[PDB]
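A.B. asks: This is the structure I have questions about; it appears just below.
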Amino acid sequence: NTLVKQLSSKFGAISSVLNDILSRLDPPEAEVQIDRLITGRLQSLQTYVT
Amino acid sequence: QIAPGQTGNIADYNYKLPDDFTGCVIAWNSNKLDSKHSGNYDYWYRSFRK
Amino acid sequence: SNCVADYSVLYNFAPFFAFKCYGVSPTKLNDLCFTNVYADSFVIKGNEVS
């Protein structure tokens, strides 16, 4: 439940929904917002697996 | 206007760089070489496109 | 409100000194882009544009 609920967090991004980031921003900024979301999800997956 | 992530008549219809472009854009004032009092037909922009 | 906004007209109205967007990038404004639209119009000095 915790791992799924972490998907709703922004982790510093404008929006927690990946499709909103791709729709609103051009590639060079969207990549930064995505990298922030990736970092947050990577932390959540490593915590879950550990 | 000649830069990654830019928009306008040139970025949109004449010269576009990739958004992961690397390299240098060098610019200088050429008023004493290109200017003509009657104008110069040879220089234009596409200004419309599909 | 209740308008099908088309943003290419801004480029038709004038060349611009600045066009900085936060949370959205140019050319992505032709998808759903606004909810409650407010346009704040004012005159400032060039040194104060930043």
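All residue numbers given for chain A refer to Swiss-Prot; the residues shown span 960-1009 in order.
This deposition comes from electron microscopy, 2.9 Å.
Cβ coordinates are placed from backbone N, Cα and C, and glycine is handled just like the others.
According to Swiss-Prot, the protein carries these features:
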{"type": "VARIANT", "residues": "A:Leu981 to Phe", "note": "In strain: Omicron/BA.1"}
{"type": "VARIANT", "residues": "A:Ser982 to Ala", "note": "In strain: Alpha/B.1.1.7"}
A.B. asks: Relative to the Cβ of A:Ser982 (variant position), which residues of the same chain, six or more apart in sequence, are found under 8 Å away?
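C.D. replies: Result: none.
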A.B. asks: Within 10 angstroms of the C-beta of A:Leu981 (variant position), what count of other C-beta atoms is obtained when all protein chains are considered?
C.D. replies: 14
